[PDB]
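Report on the following structure.
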Amino acid sequence: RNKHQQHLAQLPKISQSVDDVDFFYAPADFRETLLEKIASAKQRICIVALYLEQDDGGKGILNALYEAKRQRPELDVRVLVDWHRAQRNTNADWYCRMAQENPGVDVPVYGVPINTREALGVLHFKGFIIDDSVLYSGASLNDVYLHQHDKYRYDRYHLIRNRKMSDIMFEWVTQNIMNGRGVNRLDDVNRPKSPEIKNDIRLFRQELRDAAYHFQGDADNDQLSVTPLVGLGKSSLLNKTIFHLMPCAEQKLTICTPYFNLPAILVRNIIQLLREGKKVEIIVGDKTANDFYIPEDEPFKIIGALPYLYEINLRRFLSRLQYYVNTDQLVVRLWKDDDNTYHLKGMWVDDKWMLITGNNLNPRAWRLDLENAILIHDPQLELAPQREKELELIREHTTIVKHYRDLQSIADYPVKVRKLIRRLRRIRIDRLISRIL
Amino acid sequence: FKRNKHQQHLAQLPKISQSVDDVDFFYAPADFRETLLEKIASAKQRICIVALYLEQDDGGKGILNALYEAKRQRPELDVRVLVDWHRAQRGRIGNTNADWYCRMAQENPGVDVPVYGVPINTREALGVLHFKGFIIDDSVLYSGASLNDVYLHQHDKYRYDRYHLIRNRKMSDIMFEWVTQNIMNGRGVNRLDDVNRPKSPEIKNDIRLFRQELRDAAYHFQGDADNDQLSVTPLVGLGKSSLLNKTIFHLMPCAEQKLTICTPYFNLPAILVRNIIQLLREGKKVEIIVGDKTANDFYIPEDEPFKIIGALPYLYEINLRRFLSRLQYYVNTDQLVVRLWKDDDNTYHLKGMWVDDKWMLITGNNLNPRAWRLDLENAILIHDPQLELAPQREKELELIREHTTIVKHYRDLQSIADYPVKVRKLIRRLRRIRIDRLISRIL
Amino acid sequence: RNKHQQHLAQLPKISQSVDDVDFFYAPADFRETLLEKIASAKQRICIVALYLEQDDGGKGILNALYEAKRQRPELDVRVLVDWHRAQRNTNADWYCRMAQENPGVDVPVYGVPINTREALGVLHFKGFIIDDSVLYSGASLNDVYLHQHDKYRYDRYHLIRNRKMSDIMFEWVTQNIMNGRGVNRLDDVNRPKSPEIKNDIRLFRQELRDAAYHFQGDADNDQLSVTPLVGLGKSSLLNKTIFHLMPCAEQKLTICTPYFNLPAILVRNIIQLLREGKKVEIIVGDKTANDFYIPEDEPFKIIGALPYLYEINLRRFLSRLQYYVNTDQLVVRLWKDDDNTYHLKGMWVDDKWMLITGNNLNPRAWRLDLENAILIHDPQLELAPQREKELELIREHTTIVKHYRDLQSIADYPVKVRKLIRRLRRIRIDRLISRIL
């Protein structure tokens, strides 16, 4: 076997029943499922998210957590969010109010700082661990992710009932994050300020640099399996698995990413597949489906240039590989649904592998942020109905790009955008930006 | 200012406001059956069924099938059944309900209808689940009835109880939430639909700790209603110094005109008897509605083979006759009125307390020493200072009384001498060694 | 399936690799393994035993503990023994000297009182927890248990490497015992006397009455598993599992006990098996292999009557079941090897279950003492080589009893013994004795 298949063959794998894997296809279903599982939880609830917002959607979830803990005080309830993101009237201030307005009921909210400054590391670990299940989505908890109030942010939603995996993930969070240096409660009114814990965070980050899941594989490569993965930095096991996964496509590789900004190494893999005669599908958002996109009527801001920069990346990529577009090998899809926003991540390898992850597949995720995933191996095609239904619906709001010219060029962009981008490319800062966002 | 300590107790009870339109009485066990089925079908959020037992008979099957059916049609519906742990795991007096709850769960895979057994004490004789309430969404259908043939008037013979549906978001929440925290998530509660359910001895210590937790578990909520408007006050208690027991004690002396009592087994604790006598002395009226011995479910016709347990109706009659004997003066002044209910071989299971036209206690409480110390009891206290329920209150009392004889003289009740021979011998044996007094404190 | 198999099917079970289960067959190997694991320990050493004796054997172990803590001061070393047993120049006095002669090196020795008086409860919890392994034996730490100096006490010895199980057991000890009321250091010269902590012990014992392992099963009934069990009193989960285990024998049940004194309920089970046509093997010590046995030349003492009382129990049992002896269904073995002593405990159910325990399977263990076990489920026969080798060697020093008459009767006993026993049976105290020892 080639070294790539060998890497995958020798991954530890946890066995998994087909009956214990449930897909959900819409953010509203995901909201309701989360609430349902919170109500019916008996032992533990561990909520890890980038953030939990002080809005109707987020309130819904936090109230459901307090309510479940009131009805079962023995229930082990924990919420972990990003330290920096929660503090920019902030979410952390709101977490404090909630704790005061609900005395007796113990629902701790911890802030995880992955680096001393947000721009240099965020908590992209994903997982709602509820008893023996993991409800895994890229979604944070707010109005749009949960499709409160008529506007939504499209993510993916998988519930996986699996004692062993949930234990591994729950236990990993306990030891490495919750009991880690420089984790600090956000529901404490006296929580430190970032500078005061700066050294704690540095030591913490180093501890995280080689924290990995340790568990023995119980499943061979002829049966349905799941493999949890976690990583921080270039040489994580996750990153290695993502790298080796792509070349194992005997037929076709599919990728979702919100922000098209692939590291060079993943691009090289894509090009190798195309050269070997295989197929590659890439599903990204239209610039208007990006959450930083500012309608052209509203006042333009500096940050509203990001969707344009991601489009420039897509157009440059397509430009170089137009030959493969023409042979129907390379397929690029733009997702767009009025002013809703796109946040799909993942990787499909043929009909056999499905990576579900929080990983945006960009240089940031590759070096700076704490990332994780689950790798589903389905060698018997037992999830085929759901896999196909999920891809069906993902594609439904997509246009296929048949020519790089179908994407707008810098010349077509609004004037303030155009001037900004020309200024940036003059001094070569465009290259730096693509490595930090 | 001033007020007597009894009225003060009632004035300062927390009270939940209640709309007159949201209180529906039902007057017959068959109506109660149909209402229960209707509300099960139309339930949208939750069904919490608490009963002493749910029997493996046509009546009980009807209810359990309707529960499974409603959960099938709405899988998001939160369905729970709670019954007494010990009662569910034995025959009546000679294949248990718990075994049947297991079969049902196996014959209906995918459909999640959990049946929990609540043990109120380590042995049945020392505590049973007399908590009452069918909580369905924002309503409580409150009856003393368990779920079986006679309580539901399946098949032509019935057991008379009382039936009130009260739509009230706050109260139903308080009761649903209290059940969730204190019972369902309590130590020593165990599923009866599990084939591997523990045996009583294995959970004996859990039950002891559970019972102690229950000894001071009470509803906690802020009163939203004054004493000039229609209110409901849920009450719950275990043991002598529960808030329920205190409220029952204080309630009786507030009768400015008349106190009415229903109890199936006439066996009042001495403290409640003393209250009765005080009312009679103050010149007030007291009505007591009990079953004839023949309307008791332990009564064995004199043709059939006599059994030891079939002596209970006689013992309750002896209690009634002793009481009446001492208060015959007040019978004669039309102050004390004792009614015997009797309708062929149907059985009597009315509980409650009316204070004038203003208060109505609906409860599972048999007003006996057992209920006062041993069992987990609850009630709803309806305060109707504006007489808004007067049509229904009066219709209910009308129908209760319909199958009653007034006892004008203690001699109208048979004496021990008149009883069948085996009964007579048993009772004389018991009273010789004074065990009659013990029996009246445990049943 | 019948209620007994159901009980076992629904036990929580931790998965276990066959490579991570090592049997040892001789007390000397056990000594050396313990020393080896103490040297190489990296994180924690938790030694729970009935006692740790002030003799060459015990010194060896305590010195190895001090030495390992000196070389790794971050190592978490704890020793827990029975409070009462350690104080009857005592072991506790010796633990004090050791602590003074080794300043700087922190090796705490805690005394656990299971009841206010020894006769009403002792610490029969067993387990040497070293990092991610448990070395599980019935053995205390002294000359004979460790086969220092030429005379030995036969026990069983299993090393089980398993992160989850060791964590569960380590954590259970931490919370329920070490941090329990009325546990007191024996290396403190000022340790309280029993009467002073009498009330603490009463409350402690009640806390223990429902202390049990709480953990989620990660393993099905088709794979190698281990299930830790712990109990105090009639309705413990251990006792229930022992009760349900015996009827699951489709072929044969094997029992080891040092002191033949089975509770009635376990006897009834045995008789049911015999009636169903199954096989039952019972391996006990000869009276002379009992540690209370006093040679007939030496001065007789009251306590030296116990081996005789256990023999009377065995002879009464066999008497009633001689029919089943004759059909080769019931097999009773007497172990005897010069003046070495017998301390085997356990239960084999067919080839599939192995209970390893400290439980002497007597009324004392059933009500009074704090007991524990590990239940090994081996549905795939992966331990078959080791299981068979262990039973081979256990039986090697055994005689089969073909007739109850082959056991001496009271008439055959020495005169002082005979008089004592007749005195006891006159006033019916024999029945009480069998419930307290």
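Chain B is numbered as in Swiss-Prot; shown residues: 5-98, 103-451, in order.
Header lists the method as X-ray crystallography, 2.8 Å.
A Cβ is built for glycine as well, from the same backbone N, Cα and C atoms used for every other residue.
For reference, Swiss-Prot has these:
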ACT_SITE  B:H357  active site
ACT_SITE  B:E385  active site
BINDING   B:56-57, B:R91, B:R94, B:96-97, B:132-133, B:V136, B:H138, B:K140, B:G152, B:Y159, B:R167, B:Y273, B:305-306, B:316-317, B:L320, B:323-324, B:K359, B:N374, B:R378, B:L438, B:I447, B:450-451  CDP-1,2-diacyl-sn-glycerol binding site
DOMAIN    B:239-451  domain 'PLD phosphodiesterase 2'
MUTAGEN   B:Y57 to A  Does not affect enzyme activity when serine concentration is saturating but reduces significantly when limiting
MUTAGEN   B:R91 to A  Reduces the enzyme activity
MUTAGEN   B:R94 to A  Reduces the enzyme activity
MUTAGEN   B:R96 to A  Does not affect enzyme activity
MUTAGEN   B:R131 to E  Does not affect enzyme membrane association; when associated with 212-E--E-219
MUTAGEN   B:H138 to A  Reduces the enzyme activity
MUTAGEN   B:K140 to A  Abolishes the enzyme activity
MUTAGEN   B:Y159 to A  Reduces the enzyme activity when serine concentration is saturating but becomes comparable to the wild type when limiting
MUTAGEN   B:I316 to D  Stabilizes the monomeric form of the enzyme; when associated with 441-D--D-450
MUTAGEN   B:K359 to A  Abolishes the enzyme activity
MUTAGEN   B:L446 to C  Increases enzyme dimer formation through disulfide linkage
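Set side by side, the recorded positions B:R94, B:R96, B:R131, B:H357, B:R378 differ in how many other CB atoms lie within 10 angstroms of their CB, and the most is found at B:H357. Taking the Cα of B:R131 (mutagenesis position) as the reference point, the closest of the recorded positions B:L323, B:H357, B:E385 is B:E385. Within 10 Å of the C-beta of B:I316 (mutagenesis position) we count 9 further C-beta atoms, all protein chains included. The binding-site residues examined here are B:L56, B:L323, B:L451; by Cβ neighbour count within 10 Å, the least packed of them is B:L451. Within 10 Å of the Cβ of B:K140 (mutagenesis position) there are 25 other Cβ atoms, across all protein chains.
Among the recorded positions B:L56, B:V136, B:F306, B:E385, B:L451, no residue is found with its Cα located within 10 Å of the Cα of B:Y159 (mutagenesis position). Within 10 Å of B:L446 (mutagenesis position), as judged by C-alpha distances, no recorded positions are found among B:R91, B:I316, B:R378. Under a cutoff of 8 A between CB atoms, and with a sequence separation of 6+ in the same chain, the neighbours of B:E385 (active site) are B:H138, B:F139, B:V244, B:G245, B:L246, B:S250, B:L252, B:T371, B:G372, B:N373, B:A379. For B:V136 (CDP-1,2-diacyl-sn-glycerol binding site), the nearest neighbour among the listed recorded positions (B:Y57, B:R94, B:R96, B:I316, B:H357), judged by C-alpha distance, is B:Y57. When the CA atoms are compared, the recorded positions lying within 10 A of B:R91 (mutagenesis position) are B:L56, B:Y57, out of the candidates B:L56, B:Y57, B:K140, B:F306, B:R378, B:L451. Set side by side, the recorded positions B:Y57, B:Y159, B:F306 differ in how many other CB atoms lie within 10 angstroms of their CB, and the most is found at B:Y159.
Ranking the recorded positions B:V136, B:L446 by the number of CB atoms within 10 A of their own CB puts B:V136 at the top.
B:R94 (mutagenesis position) and B:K359 (mutagenesis position) have their C-alpha atoms 25 Å apart, to the nearest angstrom.
DSSP gives B:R91 (mutagenesis position) a helix state.
It is 16 Å from the Cα atom of B:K140 (mutagenesis position) to that of B:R378 (CDP-1,2-diacyl-sn-glycerol binding site). Classification of B:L56 (CDP-1,2-diacyl-sn-glycerol binding site) by DSSP places it in coil, neither helical nor stranded.
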